[PDB]
Amino acid sequence: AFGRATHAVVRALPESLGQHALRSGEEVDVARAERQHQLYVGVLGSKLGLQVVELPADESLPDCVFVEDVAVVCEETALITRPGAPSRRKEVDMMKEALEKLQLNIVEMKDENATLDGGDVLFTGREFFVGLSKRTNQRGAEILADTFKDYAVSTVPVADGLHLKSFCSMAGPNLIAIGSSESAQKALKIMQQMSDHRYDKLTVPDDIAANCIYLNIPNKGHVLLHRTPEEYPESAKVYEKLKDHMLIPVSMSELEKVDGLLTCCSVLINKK
Ligand SMILES: *[C@@](N)(CCCC)NCCC[C@H](N)C(=O)O
């Protein structure tokens, strides 16, 4: 069942993030980001009842909170990535430990010519879309392709120093949340040509706000964490039409300053 999860790996942000985290804007309020990430953890863990493994902040790694970038997980198989940003590679160490406690099958992307961000991987439930970006390359998607054999993998040129999931993400089975920008619409279509099947599409006015979290919770159903009507009111209005979804607005303004979206701050795990 798509978007069904039992666990989630997250990680506390270090104080060094406000000043030291890679980006591309306002000064970051660390107190505010702190809070926001707390709320974010509670929605998944307290409100939604997933077992959360919280990793401790490594001050040394100001980007460490964005855990999605370091691992892709599908069924019982963990891909531990080789992040495009050289400096962020020391964040895999601590994630591999955790994914080992979860008794998950590990594969490490060690190939020295292979970069891959999890931020660049869209998993539709039916297949894989990997974005070819400034951080994820051919040699990485091929290894991602090689790790998840039961699934078809195809690559979508993502430009402009972004990621694939900066303008899209799954908002339900067969439903792909999508930005209006011509960048996104382009990849969107590029994506469909390549599928053995047609996806439904949820379009939203703000590229960033098409990054959301869909979940299939036991005795809850469709669940979507999405950006607030404050941050992105015209996109919130679009999510508001999803009347089969338990809609939980989740703010993420601070982290966005450093290119942090909703999906980046967790790795989701379905366990028997
Ligand atoms: C999430 N996945 C957003 C980009 C990919 C959709 N990752 C944010 C990472 C933010 C760090 N500061 C970085 O620059 O890697």
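Residues displayed in chain A correspond, in order, to Swiss-Prot positions 9-32, 35-282.
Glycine residues also receive a Cβ, built from the backbone N, Cα and C atoms like all the rest.
Per Swiss-Prot, the feature active site, proton donor maps to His173; the stated evidence is a curator's inference. The DSSP secondary structure for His173 (active site, proton donor) is coil.
Annotation source Swiss-Prot lists active site, nucleophile at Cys274. Proximity of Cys274 (active site, nucleophile) to non-local residues of its own chain (separation of 6 or more, Cβ distance below 8 Å) is seen for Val75, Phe76, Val77, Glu78, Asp79, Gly128, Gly129, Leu265, given in sequence order.
Among the features that Swiss-Prot reports, substrate binding site is placed at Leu30, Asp73, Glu78, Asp79, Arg98, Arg145, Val268. Annotation for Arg98 (substrate binding site): same-chain Cβ neighbours under 8 Å, separated by at least 6 residues, are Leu30, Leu71, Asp73, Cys74, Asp79, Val80. Annotation note: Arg98 (substrate binding site) sits in a helical segment as assigned by DSSP.
Annotated Zn(2+) binding site per Swiss-Prot: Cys274, in sequence order.
For the mutagenesis of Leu30 to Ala, Swiss-Prot gives this note: Reduces enzyme activity and affinity for asymmetric dimethylarginine about 12-fold. The structure shown keeps the original residue. Other Cβ atoms within 10 Å of the Cβ of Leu30 (mutagenesis position) number 13 in total over all chains.
Looking at Swiss-Prot, you'll find the mutagenesis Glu78 to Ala noted as follows: Reduces enzyme activity about 1000-fold, and affinity for asymmetric dimethylarginine about 100-fold. Here the Cβ of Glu78 (mutagenesis position) has 26 other Cβ atoms within 10 Å, regardless of which shown protein chain they belong to.
According to Swiss-Prot, the mutagenesis experiment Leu271 to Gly carries the following note: Reduces enzyme activity about 10-fold, and affinity for asymmetric dimethylarginine about 7-fold. All protein chains shown were included, and the count of other CB atoms within 10 Å of the CB of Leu271 (mutagenesis position) stands at 24.
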Distance bridged by 2 unmodelled residues (Cα of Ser32 to Cα of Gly35, Å): 8
Which of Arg145, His173, the listed recorded positions, has fewest other Cβ atoms within 10 Å: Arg145
For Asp79 (substrate binding site), the three-state class that DSSP assigns: helix
Proximal but sequence-remote residues of the same chain as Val268 (substrate binding site) (Cβ under 8 Å, at least 6 apart): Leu25, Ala29, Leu30, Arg31, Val38, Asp73
